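Peer 1: The structure follows.
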Amino acid sequence: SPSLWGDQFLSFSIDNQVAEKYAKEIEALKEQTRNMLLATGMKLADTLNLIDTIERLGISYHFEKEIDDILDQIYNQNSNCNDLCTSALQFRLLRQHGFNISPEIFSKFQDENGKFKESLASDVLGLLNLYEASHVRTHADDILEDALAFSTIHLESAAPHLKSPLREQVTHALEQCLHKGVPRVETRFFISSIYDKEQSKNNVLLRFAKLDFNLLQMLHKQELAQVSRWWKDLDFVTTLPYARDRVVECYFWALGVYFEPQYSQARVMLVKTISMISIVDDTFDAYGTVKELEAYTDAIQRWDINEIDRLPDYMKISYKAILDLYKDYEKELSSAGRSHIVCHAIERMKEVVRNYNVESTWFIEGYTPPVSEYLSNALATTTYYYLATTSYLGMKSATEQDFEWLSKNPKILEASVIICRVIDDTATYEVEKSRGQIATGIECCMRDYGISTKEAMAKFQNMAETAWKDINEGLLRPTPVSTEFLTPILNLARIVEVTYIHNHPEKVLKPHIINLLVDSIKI
Ligand SMILES: CC(C)=CCC/C(C)=C/CC/C(=C/COP(=O)(O)OP(=O)(O)O)C(F)(F)F
Ligand SMILES: [Mg+2]
Ligand SMILES: [Mg+2]
């Protein structure tokens, strides 16, 4: 199937004066907001609500300093808000920021038995904040064992009769929690659908939110244009017709990983890699013969233009483009003097390809390995180790030590990869089955444990839950590396959750792309 965008994003001219107009007013709105944070004499509930709203509006990235300092004090000053609402929110914010706040704060809301007091089933704002908090738990938070089921069942019961926009905020939460959703996608929904219709809205913050979102969108649109040009200048739609045309979608993913303007170069470098490996994938999946794929795999491992001759003409195209890309990366990084870090991404790509070849081998033989062995190859084929490594390329502050840490397959990274694999397998199962892919995960899980499809998918679901608790734990201080390098990994897992919601294709991404890159927010 072809791209349904056309050349809609191929050309974008920024309204220079509009940008300056917005940028100038934002600085003023930025200062007003800062003073709202640096403000003195505020209740706990009010301070946490301020932080939460600024974050949901997608503007918190301007007050990384301010918000941190405030949450730090709250952590240290351990409060006693007998309000479920403020407690759950206090818990979530701190946890999301790496503050290992004790889950004992919830015991006051549950009986001797250790279960949530059902007397709270009429505190909708409490249930909602508890619901959101339930997704930020780790393995040491069994006190929150049934917080999801509890808050969920009562919110569903309450929802139909709630006033707007609360009703829509709740209904949306039940379909997509905040912690596991894509930042820009959730920010878009909050600004446009909730806060804008909020009667108690703060006009300074709402205007600040809309202007910023729209200004960043102009930046994103410029980037997607440069990329759409770069992709067009390669012309893989006529030269390599078996490969998918999804550069726009590949950009949405780079955007899910990070949206900040400071990560402009990284995001562009990333989208290029995602698009490139997207071709290599289709090369192993739809086209290419066994004999052909081994030569491709082999050439990638050697990594030298001298190997092109050994490859069929069509694989010569892909292969040459791959080295040029990494050649382009080294040049961009030359200025900063970080040109050397490119090798890390390269070594990961080889790993993906090496495993792509293995995947096809298993397909031909009709091999159905045990889960242990299956995952030993299937994890890298998610490309997440490769994408996460690529993430650091454009991040001007990423050091050799950071790449060093990442190369050891840290648990947070490992968990992100597992979520991707597991979710993908549950969704694409029924499809790949009919294609003769008896090498799929759910198939291996059924043959290994001697269980049905449901049980297998259930076992996989638990693997993703375990994986999320691990990501949440991996964010707690002291973090192995700066949070700056953990977020991309966190975002990769969120993208998976967002793409395979309810485990269909670009039909799921279309609305997000329109709301994020096509339509601007009406002021
Ligand atoms: C599970 C997904 C789609 C999560 C979103 C992020 C992502 C993986 C970005 C990289 C792009 C790729 C997508 C391949 O998608 P698809 O061809 O369906 O995979 P499969 O052939 O292994 O089933 C690549 F081709 F590179 F593998
Ligand atoms: Mg594939
Ligand atoms: Mg799959």
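All residue numbers given for chain A refer to Swiss-Prot; the residues shown span 21-523, 529-548 in order.
In case you wondered, yes, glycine gets a Cβ from its N, Cα and C as well.
Okay, these came from Swiss-Prot:
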- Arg264, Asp301, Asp305, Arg441, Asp444: (2E,6E)-farnesyl diphosphate binding site (BINDING)
- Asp301, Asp305: Mg(2+) 1 binding site (BINDING)
- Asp301, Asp305: Mg(2+) 2 binding site (BINDING)
- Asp444, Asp445, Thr448, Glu452: Mg(2+) 3 binding site (BINDING)
- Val277 to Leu: Catalyzes the conversion of (2E,6E)-farnesyl diphosphate to (+)-5-epi-aristolochene and triggers self-alkyation of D-444 leading to enzyme inactivation (MUTAGEN)
- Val372 to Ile: Relaxed product specificity leading to equal amounts production of 5-epi-aristolochene, 4-epi-eremophilene and premnaspirodiene with cis,trans-farnesyl diphosphate as substrate; when associated with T-274; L-406 and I-516 (MUTAGEN)
- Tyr404 to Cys: Catalyzes the conversion of (2E,6E)-farnesyl diphosphate to an unknown sesquiterpene instead of (+)-5-epi-aristolochene and triggers self-alkyation of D-444 and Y-520 leading to enzyme inactivation (MUTAGEN)
- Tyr404 to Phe: Catalyzes the conversion of (2E,6E)-farnesyl diphosphate to (+)-5-epi-aristolochene and triggers self-alkyation of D-444 and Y-520 leading to enzyme inactivation (MUTAGEN)
- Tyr406 to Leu: Relaxed product specificity leading to equal amounts production of 5-epi-aristolochene, 4-epi-eremophilene and premnaspirodiene with cis,trans-farnesyl diphosphate as substrate; when associated with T-274; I-372 and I-516 (MUTAGEN)
- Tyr520 to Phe: Loss of production of aristolochene, and accumulation of the intermediate germacrene A (MUTAGEN)
Peer 1: For the recorded positions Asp301, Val372, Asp444, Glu452, which sit with their CB under 6 angstroms from an atom of ligand 1?
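Peer 2: Among the recorded positions listed, those whose Cβ sits under 6 Å from ligand 1 are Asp301, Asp444.
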Peer 1: Taking the Cβ of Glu452 (Mg(2+) 3 binding site) as the centre, count every other Cβ atom within 10 Å, in any protein chain shown.
Peer 2: 19
Peer 1: Please give me the mutagenesis positions out of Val277, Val372, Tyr404, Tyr406, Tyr520 that lie within 10 Å of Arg441 ((2E,6E)-farnesyl diphosphate binding site), comparing Cα atoms only.
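Peer 2: The mutagenesis positions close to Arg441 ((2E,6E)-farnesyl diphosphate binding site) (Cα within 10 Å), listed in sequence order, are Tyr404.
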Peer 1: Just the number: how many Å between the Cα atoms of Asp444 ((2E,6E)-farnesyl diphosphate binding site) and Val277 (mutagenesis position)?
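Peer 2: Here the two Cα atoms are 18 Å apart.
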Peer 1: Can you name every residue in this chain, apart from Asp444, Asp445, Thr448, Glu452, with its Cβ inside 8 Å of the center of the Cβ atoms of the recorded Mg(2+) 3 site?
Peer 2: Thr446, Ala447, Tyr449, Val451, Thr460, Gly461, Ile462
Peer 1: Between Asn523 and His529 there is a gap of 5 missing residues, so what is the CA distance across it in angstrom, to the nearest whole number?
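Peer 2: It comes to 8 Å between the two flanking Cα atoms.
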Peer 1: With H, G and I counted as helix, E and B as strand and the rest as coil, say where DSSP puts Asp445 (Mg(2+) 3 binding site).
Peer 2: helix
Peer 1: Please report how many Å separate the Cα atom of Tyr406 (mutagenesis position) from that of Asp301 ((2E,6E)-farnesyl diphosphate binding site), as a whole number.
Peer 2: 13
